[PDB]
Amino acid sequence: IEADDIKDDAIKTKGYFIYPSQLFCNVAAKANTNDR
Amino acid sequence: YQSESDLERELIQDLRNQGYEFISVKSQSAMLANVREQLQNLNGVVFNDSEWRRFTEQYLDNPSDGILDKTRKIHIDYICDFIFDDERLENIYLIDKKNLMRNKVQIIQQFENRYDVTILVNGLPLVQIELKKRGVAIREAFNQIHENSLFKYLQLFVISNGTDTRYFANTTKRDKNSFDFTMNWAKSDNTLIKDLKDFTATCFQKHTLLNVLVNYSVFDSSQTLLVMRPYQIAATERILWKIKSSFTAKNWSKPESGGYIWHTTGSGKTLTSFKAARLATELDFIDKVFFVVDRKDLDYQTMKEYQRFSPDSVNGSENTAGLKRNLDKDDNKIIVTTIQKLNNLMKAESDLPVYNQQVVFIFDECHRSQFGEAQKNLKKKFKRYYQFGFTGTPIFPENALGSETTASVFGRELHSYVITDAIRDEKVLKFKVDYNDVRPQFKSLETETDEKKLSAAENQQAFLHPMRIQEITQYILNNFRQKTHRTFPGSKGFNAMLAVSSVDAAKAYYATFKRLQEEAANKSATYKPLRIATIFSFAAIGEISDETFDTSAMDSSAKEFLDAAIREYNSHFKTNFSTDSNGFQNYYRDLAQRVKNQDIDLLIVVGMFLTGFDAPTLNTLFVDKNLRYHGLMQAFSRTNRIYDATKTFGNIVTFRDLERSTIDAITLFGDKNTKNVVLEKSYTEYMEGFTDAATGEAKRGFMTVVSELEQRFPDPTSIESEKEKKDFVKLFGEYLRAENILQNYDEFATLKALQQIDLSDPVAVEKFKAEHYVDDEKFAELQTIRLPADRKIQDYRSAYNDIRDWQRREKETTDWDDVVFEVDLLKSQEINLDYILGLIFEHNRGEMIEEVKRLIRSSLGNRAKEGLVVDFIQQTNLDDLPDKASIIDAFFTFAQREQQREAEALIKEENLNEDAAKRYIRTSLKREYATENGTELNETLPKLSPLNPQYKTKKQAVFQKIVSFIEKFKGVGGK
Amino acid sequence: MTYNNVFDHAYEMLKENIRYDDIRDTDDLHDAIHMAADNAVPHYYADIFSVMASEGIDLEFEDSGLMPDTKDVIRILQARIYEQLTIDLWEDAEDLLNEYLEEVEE
Amino acid sequence: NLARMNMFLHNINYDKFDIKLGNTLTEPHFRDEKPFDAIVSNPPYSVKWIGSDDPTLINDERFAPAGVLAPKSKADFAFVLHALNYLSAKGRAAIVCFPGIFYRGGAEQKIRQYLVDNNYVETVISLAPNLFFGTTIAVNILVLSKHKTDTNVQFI
């Protein structure tokens, strides 16, 4: 999701996230990861 | 993916990958040198030049050997008792039948143009592969043809175009040069393999190909090669599995050491059981194999081709002398027996030496009377028995009716061949069963279901009424020539049988049949009375007993009325058949011969010709008798045999109601599709209105929708605004939904052929009457109904389809979420680029641009070739193409060329990574569609990855370009 | 992984060799014990030492001819497993001969 | 679980790369997809299963020509009779086994008889002890094919 944001936020506009979920099928948020 | 030279090259590459060693020999004698190199490796001998020329000309290549002699050298005369230079007598083989994998195989192509590939088996060719073009149909390719001596050893042909693929045994007979003996190949589940590459990936296993050529090639006593059907070949090695697998596990003489094969009628039980028996004789521990068949299960055919095999015993005789001759003597390890010999064995003896030997059985279509008797002594006697049963109608535990079942004898299932496979693969024909309620005077009695008045009212107010029977018979004698194509002169015609129940009833039938024969000359004098002939003796609706041919069952009402039938038979035939269980058996067999070539054209039998009789020379059966499951299936299996293009379905005229019985007896076997693949709805329902109360909806009533679509929208030019679009679409979807179910009916296509009439056209009267089962009443009431012309049928679906693309990308109103799209409804009668390119050569003497422009907008799945076909014919000249297939290959060559150009053009204009683009495109091509999944789509977008905004452009934009590109070149090769 | 776990596999393979070969002799079925008990020993290290740490088996042989007089300690342990299992299958075969051959009469 | 994440760590995509849960003997899928062009395996020892037979496994499709079944504690070759049903004409199988076959009882004697009775076995290769985690013996590598040469070359 970043080829800009070393840290993140929950602004992922949840009409969107299905399109990587149709490609990777794992979306927590931008800010629910082990770096965070 | 169509150039047949490259199809041949891919075949070469696949067979080199499977293990066929490809050699290159373009001379006659080096073939023999290869044969010498193979056979000396196989048998371990060494020839000099003298021994090799002597072995060639004296045993291999006697030049006057016929093709039947070439085949005789394969299966019998393949071991030469050969003499060397030191004059020692050795065995010389050709094909090692013991270990099939020993035989080395090679492939070549002939000399000398045409594209054929030959398979050498130890250097000897048996299999020729012909590759005809895609424009050439396979039946048309077969009717074309069907030196040197080595290419006259062939045993099997496979002809294919890539799309379809068939195989057939090598025959030179001209009646055997008809197409109907060519077969397709299926898998174990009887699902067809039609394409070429899967045919090579299944049939061309070395073990499979050698097994078919050796252990499944029928070489009879009349030099006539046959090849078994694939389900037979699958089911035979199920048996040869089960014998050894039950023997090593030592579970013999038990129902789990049973096991049944369920093959429907039309499975070659004369042939299949015999071939499995001959393969079962070759097992080492197995010594005696019992071929248990009823004399109802026997005919002249088991006495015809088995003359060297089993002569003068294959019939239901009383003597166990032919039994005990095989019970003592070796080298005849098959014991062909009947239920009469078996009953003599089970009543006279319980002290055989064979009890502590290995015992194998074969059963055939067993009922519950004789087979319910034989097992009671079979469990009593035998120590190590193996019982296997062929049946088409099983004695289920579901309709067991108190007694011995298939699961009680055989238990577990070995292999199935349902009826709907043979329906699906045209080995049988569909039916015509609508109930004949022509007389309501006996209304609740001609529809009677309770047991009471069916038999206990054996009287002239329920079932013995002669004036009922002869008005019924006048209805037969009006439709006698009509239902058998005979009112049209030009057809050969067919005959009919009669299902009756008892004996005095049959006397009252047959003498009054003779009364109407007299009144066919007195009152009519134009209906020529054909010789009605009955056969029945005495028995002996749920149990079919064989009417035995002894006088210990008949009376003067049975035997002497049959002697009146003899003296009226010999009034016309003057034959030489006696009255015992032999001369009347031979009378029965000559009678079955005379019905086989349609001499006698009305037959009246109580309960025979059911489990064993086969004739494609009969299309109609008249039934006034109740029947249940197995009798229903066997009686309906009397008109189902395929004969030619004319005989297409079998008429059953039921006078007792058995339609619900037919529904529930075929529901025993198949699917909810299968209840309306064949039959079971009346035609006037969908045309003129009914109602299914499962949901209580408008079950129209087709002509209402016809007239509404005629008046409200006469043309797509009348369709301009959006509500005018929806009002056409919402009703035309219901139009095609009714039409899909109507296309299963005969009367719909009858009406379609009546849409192509001329005035008054006595050809379209006379030829159309008795080749579509039509009278003048059809000429009236089907002319009252009308259909729009086929140009209107094209532009209705084009008006549907351009609106369907108008719903694509809109996505941009009346509601369209309530409007259901119909993809499988436009699947009816596509134009699949064959009908286009046939008209491309047929348009002479361009101005055909509007024709192709109309036809290309009719079918979804072809319209992006709209920009391919027209731009073809504006660019190229059809004068250079000699025929249809040449212009086909030129069109697809142009298509692949412009595909490879525009594929580079679409990537250059959008700045992709070229390798990811070239991977994704030809992945989607062989993948037949396009997707969003996988990382390679982002790797071919390829430069940015959101970080929104917004990345639909370019992502779904390039995606919409790519899916139109896939629609532009779906169903074509190129790279 | 106890001694009883290995004894169950040797038990079932003994029942195989008596059953599916249908041998009715003491000596040939003791050769079948030589077949089955040798084929039922484990092969992992810890799966051998778990049986050695379990009950039933001891360390010491009776026949030192089962010992390779070398560094092959796991061969010695496997031979002790083999010896204990062959004794238990002496008793088990003297049970299962008259237990099974009376049963197969049909 | 660890297998379904193992290939997921190695940059492999999402679409096809499945692992199904269950007995490969009694519960195979996909039957209908397809005769494969390559298989690999490593069967565990002592994977015993009910025969021979209480279940319907006598009459299954992968055991159509071969011979009598595989017993309980010697359930290695049930995987390899499962193998050459799921293989095409083209490719080849590469399976591993215990070394200690002489004939392995009156059941596996005819199993080995059947396997060499055609050219199903192409090669066999023995290995080097230990070269594992406490075995201490070596193992076999059978390379099977429906593909002639034909001599049973034994490159151990």
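Using Swiss-Prot numbers, chain B covers 30-141, 148-181, 191-584, 591-862, 870-902, 908-1037, in order.
Heads up, the Cβ atoms here are built off N, Cα and C, so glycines get one too.
Among the mutagenesis entries in Swiss-Prot is B:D151 to A, noted as: Loss of DNA restriction. All protein chains included, B:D151 (mutagenesis position) registers 16 other Cβ atoms within 10 Å of its own Cβ.
The domain 'Helicase ATP-binding' annotation in Swiss-Prot covers B:294-439.
If you draw a 10 Å sphere around the CB of B:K313 (ATP binding site), it holds 23 other CB atoms from the protein chains shown. Annotated ATP binding site per Swiss-Prot: B:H307, B:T308, B:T309, B:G310, B:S311, B:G312, B:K313, B:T314, in sequence order, evidence recorded as sequence analysis.
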B:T309, B:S311, B:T314: which of these binding-site residues has the highest Cβ count within 10 Å of its own Cβ?
B:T309
Just to be sure I understand the packing, how many Cβ atoms besides its own are within 10 Å of the Cβ of B:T308 (ATP binding site)?
23
Between B:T309 (ATP binding site) and B:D151 (mutagenesis position), the C-alpha gap once rounded to whole angstrom:
37
Rounded Cα separation (Å) that holds between B:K313 (ATP binding site) and B:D151 (mutagenesis position)
35
Give me the Cα-Cα distance between B:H307 (ATP binding site) and B:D151 (mutagenesis position), rounded to a whole Å.
36
Around B:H307 (ATP binding site), how many other C-beta atoms are within 10 angstroms of its C-beta?
25
Pick from B:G310, B:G312: which of these binding-site residues has the biggest number of other Cβ atoms within 10 Å of its Cβ?
B:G310
Between B:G312 (ATP binding site) and B:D151 (mutagenesis position), what is the CA-CA distance rounded to a whole number of Å?
32
DSSP secondary structure for B:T314 (ATP binding site), reduced to helix/strand/coil, please.
coil
Nearest-integer angstrom distance between the alpha carbons (Cα) of B:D151 (mutagenesis position) and B:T308 (ATP binding site):
37
